[PDB]
Amino acid sequence: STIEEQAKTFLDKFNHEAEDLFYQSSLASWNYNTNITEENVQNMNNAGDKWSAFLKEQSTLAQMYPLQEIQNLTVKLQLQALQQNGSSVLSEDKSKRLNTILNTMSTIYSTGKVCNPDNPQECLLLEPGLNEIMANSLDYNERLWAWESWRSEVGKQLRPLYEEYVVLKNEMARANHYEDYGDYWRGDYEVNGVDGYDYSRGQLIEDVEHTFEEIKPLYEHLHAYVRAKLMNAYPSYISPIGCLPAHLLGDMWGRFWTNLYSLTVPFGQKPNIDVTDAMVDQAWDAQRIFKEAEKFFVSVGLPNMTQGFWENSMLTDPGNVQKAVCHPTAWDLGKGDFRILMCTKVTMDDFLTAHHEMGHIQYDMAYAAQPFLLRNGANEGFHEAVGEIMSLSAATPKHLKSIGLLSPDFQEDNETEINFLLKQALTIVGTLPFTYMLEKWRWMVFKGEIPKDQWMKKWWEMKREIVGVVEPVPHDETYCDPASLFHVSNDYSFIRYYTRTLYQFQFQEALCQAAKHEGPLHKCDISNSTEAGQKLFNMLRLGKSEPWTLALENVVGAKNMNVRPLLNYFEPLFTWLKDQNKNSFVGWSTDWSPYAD
Amino acid sequence: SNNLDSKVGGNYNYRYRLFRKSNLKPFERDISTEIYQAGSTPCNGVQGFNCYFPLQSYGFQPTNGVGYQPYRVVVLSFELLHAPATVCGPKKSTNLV
């Protein structure tokens, strides 16, 4: 009689009908990625539209069950996502024009290219063409030509398409009773209905801004060290208290500094840990690479992989006849069908990536018993965070020596680990400032605090203050830097990468306390320890059915994000960088510019 | 049964009753297809708000997980009534001397 019984009935029949259409929609995309054919391209659109229109048809009946009469927390969470109308709230024109802007901006990104200034005939596309050249390019002009010329025909041309994306998406948030479109993404962390665990959407701006203050002393030292090694190349453009060029970050957008690890090696007289030459002599293939990782999850207590998982895996690309995307991805369809599509070579990274790609599959097995709408991570940062903790355990010399990759007589000391922390710091400490910088800028533009003319004026003004990077060539409001980015042009969440660093480290410190490991954190290894797996498995099966604030307390015992695990794991590196920076100036100034003298 | 029942594209021939006004009694079989009424809103056999179709088809494909793979179950009900007994176990019939 009560609306509760009617709501639970609508939710029971929704999981069955949605599981069949969702599985066929994901299955169609699998055959399209594994094999490029005219039949798979159409099946992805038909199966994709059938499932896309399914939620639109169910959303009409979901708004007829108010959440005020529902006293069940698990019931409101399932209807919380269905209550949203998506693009239905937008006008007929604004709703159809939105997909045209997303498809137009996404097409220019893949079709965009920059012709070689020295070779006008040869014109290389950004990916891989422009992303690979900028990685190993040490030239100042060669890197500036592709970096400066890209945003000229892209950043400038995407400005009118980006303006519509800002106005169109705002109309959707306002129709949803949201302060703005920026608050739309913060809704993933929204927590309500539980006394004391409530997490407001606006509290994210204060947490990300409060936690970033503690990372400054660690990043300032890491930035001063990188500027000292590269200061001998161009002392005029690189000031001691200034900032590093924007095109010298090692790649197009300067997201990860790992490419600079070669020249930033503190000690070049000592060997480095690599499994490439060790795996070659062992004569291992893609078939035994995943098998070795499957035994790791069993040592911690996690169930093994189903027979269909290993049988349906795609270990390589059979030439150009049948082509697939080598980009590692973990595909979860449904009905217990788990698969991974990746191109498997013999490298030290593929071994670490195998644990990451398998972490997503292993993570999907815990909450697989939850309802369709209840199957998901507690937030957008837990997806890749659970997979990083698995890779961090394999990179430790203790895990490598266990399976026999690294020689048992390999000497492990400060000089050996100090070089390892620097490699992980560039990929970790390097993305944090860039993530908080770009993510915070989008929130200000969407909120309306930055006029359209100040988009670029505030972009570089906040860049030197956050990441300490200055533009070699000044730009006007015509250019759009985020327009060229992959996540910004594809309408994907860019904040999930910032929180992933804080979440992956919290679990690393908590899981090692259960296994009773002593010494530095980077020396911890969760293998052979079945006590840490039982504690992490509890939250793995919860998913988003429970507030992420509550599930996070059962693991690390914290009700919010904390930077403490970031300082301890990087503590040994901070102590060494502090001494090497005594001869230099720690930090940078925002009053220095390469074109302003 | 994944090697027989499950086929490419899915097999909807095997369905089930998702909703019922109550719980079935022991050894009871009801094939009634009458629409299920969740609330007090009249249905009259026309699908709509608070009106659903109870029978649902089992998705069957060879790519499904082993847990959800269809299993053919044969349930033998042993009941001893007042009537004489007939069915018995096998025999022996050893050698003769």
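Quick note: numbers on chain A are straight from Swiss-Prot, i.e. 19-615, in order.
How was it done? The header gives electron microscopy, 3.9 Å.
From the backbone N, Cα and C atoms, a Cβ is placed for every residue, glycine too.
Per Swiss-Prot, the features are:
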- A:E375: active site, proton acceptor (ACT_SITE)
- A:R169, A:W477, A:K481: chloride binding site (BINDING)
- A:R273, A:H345, A:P346, A:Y515: substrate binding site (BINDING)
- A:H374, A:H378, A:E402: Zn(2+) binding site (BINDING)
- A:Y41 to A: Strongly inhibits interaction with SARS-CoV spike glycoprotein (MUTAGEN)
- A:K68 to D: Slightly inhibits interaction with SARS-CoV spike glycoprotein (MUTAGEN)
- A:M383 to A: Slightly inhibits interaction with SARS-CoV spike glycoprotein (MUTAGEN)
- A:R393 to K: Increases very slightly the interaction with RBD domain of SARS-CoV-2 spike protein (MUTAGEN)
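Structure coloured by features recorded in Swiss-Prot.
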{"residue": "A:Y41", "record": "mutagenesis position", "DSSP class": "helix"}
{"residue": "A:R169", "record": "chloride binding site", "DSSP class": "helix"}
{"residue": "A:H345", "record": "substrate binding site", "DSSP class": "coil"}
{"residue": "A:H374", "record": "Zn(2+) binding site", "DSSP class": "helix"}
{"residue": "A:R393", "record": "mutagenesis position", "DSSP class": "coil"}
{"residue": "A:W477", "record": "chloride binding site", "DSSP class": "helix"}
{"residue": "A:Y515", "record": "substrate binding site", "DSSP class": "helix"}
Beyond the site residues A:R169, A:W477, A:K481: chain residues whose C-beta lies within 8 Å of the centroid, for chloride:
A:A264, A:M474, A:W478, A:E489, A:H493, A:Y497, A:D499
What whole-number distance in angstrom separates the two most remote CA atoms of the chloride-binding residues A:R169, A:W477, A:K481?
17
Can you tell me how far the Cα of A:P346 (substrate binding site) sits from the Cα of the residue listed as 'active site, proton acceptor', in Å?
7
My understanding is the cutoff is Cβ-Cβ under 8 Å with a sequence separation of 6 or more in the same chain; which residues meet that for A:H374 (Zn(2+) binding site)?
A:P346, A:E402, A:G405, A:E406, A:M408, A:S409
Any idea what DSSP makes of A:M383 (mutagenesis position), helix, strand or coil?
helix
From the binding-site residues A:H378, A:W477, A:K481, pick the residue whose C-alpha lies nearest to the C-alpha of A:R273 (substrate binding site).
A:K481
With substrate as the bound species and A:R273, A:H345, A:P346, A:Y515 as its recorded binding residues, calculate the greatest Cα-Cα distance and give it in Å as a whole number.
18
Cα proximity to A:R169 (chloride binding site), best match among recorded positions A:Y41, A:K68, A:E375:
A:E375
Against chain B, with Cβ pairs under 8 Å, which of the recorded positions A:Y41, A:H345, A:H378, A:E402, A:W477, A:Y515 show up? Give them in sequence order, please.
A:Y41
Could you tell me which of these recorded positions, A:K68, A:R169, A:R273, A:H378, A:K481, has the fewest other Cβ atoms within 10 Å of its Cβ?
A:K68
Under 8 Å Cβ to Cβ from A:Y41 (mutagenesis position), same chain, six or more residues apart: give me those in sequence order, or none if nothing qualifies.
A:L351, A:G352, A:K353, A:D355
A:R273 (substrate binding site) in three-state DSSP notation:
coil
Which same-chain residues, if any, lie at least 6 apart from A:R393 (mutagenesis position) yet have Cβ under 8 Å of it:
A:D382, A:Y385, A:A386, A:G561
Whole-number Å value for how far A:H345 (substrate binding site) lies from A:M383 (mutagenesis position) (Cα to Cα):
22
If you count Cβ atoms within 10 Å of each one, which of the recorded positions A:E375, A:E402 comes out on top?
A:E375
